[PDB]
Amino acid sequence: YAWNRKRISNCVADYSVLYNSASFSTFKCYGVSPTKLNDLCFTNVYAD
Amino acid sequence: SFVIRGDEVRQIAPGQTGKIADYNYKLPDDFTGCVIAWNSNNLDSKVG
């Protein structure tokens, strides 16, 4: 209910490591394929 | 025919992506067929 928000910016992102982790039971992306994610660049990424 | 895991069964289908779906076996988008799955714990699950 309290959900925390963190702001992430000004860097380069390696998402593939996140994808290539056996550790996540569900990894569903609406809009990006988990792969090819490395190709995108964004103004602000928010993590909840 | 396969040895795939239970949670995995979802992956043997057209559009899906995942561990088996990418590297192990890939059904085509156009796939015309059936996917029959039944857990055979008895046949191959030994202690250890």
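Using the numbering of Swiss-Prot, the residues shown for chain A are 351-398, in order.
Method reported for this entry: electron microscopy, 3.6 Å.
Note: Cβ is positioned from N, Cα and C throughout, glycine not excepted.
Quick look at what Swiss-Prot lists:
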type    : residues    : note
VARIANT : A:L368 to I : In strain: Omicron/XBB.1.5, Omicron/EG.5.1
VARIANT : A:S371 to L : In strain: Omicron/BA.1
VARIANT : A:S371 to F : In strain: Omicron/BA.2, Omicron/BA.2.12.1, Omicron/BA.2.75, Omicron/BA.4, Omicron/BA.5, Omicron/BQ.1.1, Omicron/XBB.1.5, Omicron/EG.5.1
VARIANT : A:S373 to P : In strain: Omicron/BA.1, Omicron/BA.2, Omicron/BA.2.12.1, Omicron/BA.2.75, Omicron/BA.4, Omicron/BA.5, Omicron/BQ.1.1, Omicron/XBB.1.5, Omicron/EG.5.1
VARIANT : A:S375 to F : In strain: Omicron/BA.1, Omicron/BA.2, Omicron/BA.2.12.1, Omicron/BA.2.75, Omicron/BA.4, Omicron/BA.5, Omicron/BQ.1.1, Omicron/XBB.1.5, Omicron/EG.5.1
VARIANT : A:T376 to A : In strain: Omicron/BA.2, Omicron/BA.2.12.1, Omicron/BA.4, Omicron/BA.5, Omicron/BQ.1.1, Omicron/XBB.1.5, Omicron/EG.5.1
Other CB atoms, at most 10 A from the CB of A:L368 (variant position): 13
Variant positions: A:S371, A:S375 - member with fewest neighbouring CB atoms within 10 Å: A:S375
CB contacts for A:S373 (variant position) [other CB atoms within 10 A, all chains]: 7
